[PDB]
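> After the structure tokens below, expect a handful of questions from me.
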Amino acid sequence: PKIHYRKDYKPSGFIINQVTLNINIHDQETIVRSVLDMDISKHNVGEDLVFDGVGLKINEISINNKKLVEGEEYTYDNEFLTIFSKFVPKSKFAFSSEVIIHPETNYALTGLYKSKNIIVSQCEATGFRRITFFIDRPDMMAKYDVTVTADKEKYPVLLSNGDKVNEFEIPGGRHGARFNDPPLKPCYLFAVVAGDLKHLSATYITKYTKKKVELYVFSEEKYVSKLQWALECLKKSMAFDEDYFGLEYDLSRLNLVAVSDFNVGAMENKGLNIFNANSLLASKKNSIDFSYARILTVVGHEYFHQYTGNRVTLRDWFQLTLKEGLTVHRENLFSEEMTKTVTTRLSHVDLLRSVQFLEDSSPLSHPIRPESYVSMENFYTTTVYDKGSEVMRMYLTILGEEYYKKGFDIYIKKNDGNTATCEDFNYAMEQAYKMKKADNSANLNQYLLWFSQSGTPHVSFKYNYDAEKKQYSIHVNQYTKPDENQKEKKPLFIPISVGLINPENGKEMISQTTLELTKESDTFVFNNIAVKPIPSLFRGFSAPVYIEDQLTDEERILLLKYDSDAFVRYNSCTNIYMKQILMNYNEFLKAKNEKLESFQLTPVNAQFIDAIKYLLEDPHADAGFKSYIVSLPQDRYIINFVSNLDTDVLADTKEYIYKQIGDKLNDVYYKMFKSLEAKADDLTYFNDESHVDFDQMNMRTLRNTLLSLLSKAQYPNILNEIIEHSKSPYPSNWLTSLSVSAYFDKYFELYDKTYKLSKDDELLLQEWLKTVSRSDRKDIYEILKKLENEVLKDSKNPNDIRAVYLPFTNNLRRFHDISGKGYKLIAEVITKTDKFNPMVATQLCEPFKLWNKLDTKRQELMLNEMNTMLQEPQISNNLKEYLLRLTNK
Ligand SMILES: O=C(NC1CCCC1)N[C@@H](C(=O)NO)c1ccc(-c2cc(F)c(F)c(F)c2)cc1
Ligand SMILES: [Mg+2]
Ligand SMILES: [Mg+2]
Ligand SMILES: [Mg+2]
Ligand SMILES: [Mg+2]
Ligand SMILES: [Zn+2]
């Protein structure tokens, strides 16, 4: 089982200068002919020529048009093609091969595969070797000349990278297209698509060079009416890179293509971006609101890769966060600017502190630049992406916009057209840092620990105020818990964006200030502070850390009502909730453990409830923010704060807290649910796919959140509102009506009604599946069996499988049933899926990531299922590696 080590990087002894491909698609097989124009590098020491090549059927291989003979001149073991060095030329040579591959039965969706009636490739990370022989690593840059042939009736649209330079007819009903892509690229950015594709198109004129760029968005004919928003998002993405970063697209054409079967969200193949259909296609009649932000961010993400990933690429896969963390950061800047809603940034933090913090305290914890890997298909993590993005964002917080832009342009200008490493980016940021500090001795050497140190830092505070001196002190310390990657953790460069709120009038007491904490602890003193402030700490969530604000709930309430920073307001509310959750959890736990006949629960703080009401009733306050304050923190956020978490006790705790607040605020909730209707459900632009109103969607989020609270509470006659909600044209509304009807006798009536509305659109049906999966039903196990028999069946579409099972795994009371029946069910799905798609099988392991944080009975139950999966004789490399790491074997 080969382990790759970051420190072992060495340049290849070979060079591949030119790739000339002929991909001939036939009904039962695909024939790939490839000529590689190669050379000997300065690092060559006379080694064998070893190509990656996985699952290829060899028809012939040759060197300089001389056919090589198996056994004598080469060996092939279905993974590596080895040409013995005595037969390898010593100067420039041509290697050629013809192989047979089978996209029709390629259900792992890596390499060349068939998704419904579309032939499509996915080559990142090491999938190109599943198409033809190559030295499959991103520092092997080459030019590509690609011809694709296929039946014209089945595959009229042929696409690859670069310029289409010829189209030709072929006897027997076939046709061909030739694409030449002169700029050097790594092979993971190669792509090919063939299908009966329909499109929308537009022309974009770049801001400075005034180049005309042809934009094409493609789907199967059935869904061509769902392409409009994606095209709008692409234009928006191009304008943002031009306006913020001064970067223009360099090619004459950009194609985006939706396919139904895709392992992840989308892929940035040069000029030919390929998308999970659920991340490219939408219409107002057939998509929930979430689709619109999803398409915006994913289209943006792939577009921003054209510079951060494509034009500046990776030396090796250990640098993955250099392109993914930086592109997520660019994507997040873009989405924040396009949506103009504070909930966009809040939603990113909420994901980080639940999913990524859980990963970072799990046995899977790794730094954003790991030291080793076995499976590249398991390398694409929320740590690499989302903690990576926060590390990339901290440069902007440290430098400010002007110097960040200066440093970013240094990075692009110095590395355009080349591979790069994380050091190259830190170096560019350091040059800007010296400029900002006016100090050529300043350096960012300490910053590099963000790339190598795993785990979430904890930052805690103590305060002092001298009223006579008007002097305020913030004493700060940082700590990262030792883990399996570093026994000793070093202090990081932590930027702490801070404000000081005057508690008497709510006003700012100092200018914008970013404290630079570079030691294990430091004391920051402020003079001329006229009154004792309430500190507003880590504004905008300025570092990816556990914040221990050491504030009272009275102080947190004051920030929640009156602070200027949306994150600190949201975090102050989160912290009030967490204090209550931990207190009530321990009270319920003690009652369970001691088998008490009576006991007391500490009520929710009444001033906190008053503050929620105050914000809810503020007509100038933001609807999306309102929906966050009436929602308790995510379960996966809570679990980072409780040892041996009993999920039933936590479910009882949340129930008590929601009921406490509802018993006071339900009339407020109902009144708002009714008063929000007119603006939230406005149909003026329902038939304009170009008109997307993120504030209006946030109003629907608030209505649907309040409806959930009111339905669980059995608010008088709320079933009438649920039924009327089911008649709304907006899928977010009528799918909500299904979810909230779980608490009423009408659930299966609405189940059938919404099924009928959903069944004729592939993506809407998947949203329906998710809604059923997450329904708060006592009979959810029977319902899942019904979905399996009636809808899901033996589909191999990852979107179908993930829709049926993942939402259910977030059902705290039912997935964690003490019998272990939920763990048994998901383990059976994982093992079944692993037979044909190991990457998605490992995705389905997600609920097990917290196994060692649960109560000892549930730890044992989860471990038993993971050991059962590990004992499967046919377990994939992906799944075995993942479960061995997760179970500390
Ligand atoms: O969609 C995404 N979602 C993110 C969210 C948190 C982690 C993943 N990530 C994109 C991306 O970064 N696009 O730019 C992406 C991720 C993985 C692959 C990939 C890698 C492989 F080894 C394969 F075998 C394969 F089939 C696919 C392709 C694209
Ligand atoms: Mg094969
Ligand atoms: Mg413009
Ligand atoms: Mg995103
Ligand atoms: Mg299907
Ligand atoms: Zn990406």
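Here chain A follows Swiss-Prot, giving residues 196-1084 in order.
For all residues, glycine too, the Cβ spot is worked out from N, Cα and C.
So Swiss-Prot lists the following for this protein:
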- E319, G460, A461, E463: peptide binding site (BINDING)
- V459 to P: Severely affects substrate specificity. No effect on Zn(2+) binding (MUTAGEN)
- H496, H500, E519: Zn(2+) binding site (BINDING)
- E497: active site, proton acceptor (ACT_SITE)
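Are these features on the surface or tucked inside, and what are their neighbours?
For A461 (peptide binding site), the Cβ neighbour count at a 10 Å cut-off comes to 23, with all displayed protein chains included.
Around the Cβ of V459 (mutagenesis position), the number of neighbouring Cβ atoms within 10 Å comes to 17. According to DSSP, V459 (mutagenesis position) is assigned to coil rather than to any helix or strand.
Under 8 Å, Cβ to Cβ, and six or more positions away along its own chain, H496 (Zn(2+) binding site) finds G460, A461, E463, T522, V523, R525, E526. In the three-state DSSP scheme, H496 (Zn(2+) binding site) falls into the helix class.
The Cβ of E497 (active site, proton acceptor) has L451, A461, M462, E463, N468, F470 as same-chain neighbours under 8 Å, each 6 or more residues away in sequence.
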> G460, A461, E519: which of these binding-site residues put a Cβ within less than 6 Å of any ligand 6 atom?
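What lies within reach of ligand 6, judged by Cβ under 6 Å, is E519.
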> Given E319 (peptide binding site) and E519 (Zn(2+) binding site), what distance in Å do their CA atoms have, once rounded to a whole number?
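Checking the Cα atoms of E319 (peptide binding site) and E519 (Zn(2+) binding site) gives a distance of 13 Å.
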> Would you mind reading off the Cα separation of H500 (Zn(2+) binding site) from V459 (mutagenesis position), to the nearest angstrom?
16
> For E519 (Zn(2+) binding site) and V459 (mutagenesis position), determine the Cα separation and express it in whole Å.
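Per the Cα atoms, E519 (Zn(2+) binding site) and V459 (mutagenesis position) stand 14 Å apart.
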> Based on Cβ atoms within 10 Å, give me the single least packed residue among the binding-site residues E319, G460, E463, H500, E519.
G460
> Which are the residues of the chain, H496, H500, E519 excluded, whose CB is within 8 A of where the CB atoms of the Zn(2+) site average out, their centroid?
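Checked against the 8 Å cutoff, the neighbours are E463, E497, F499, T503, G504, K518, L521, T522, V523, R525, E526.
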> Among the recorded positions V459, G460, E463, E497, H500, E519, which have a Cβ atom lying under 6 Å from any atom of ligand 5?
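Checked recorded positions vs ligand 5; nothing flagged, none.
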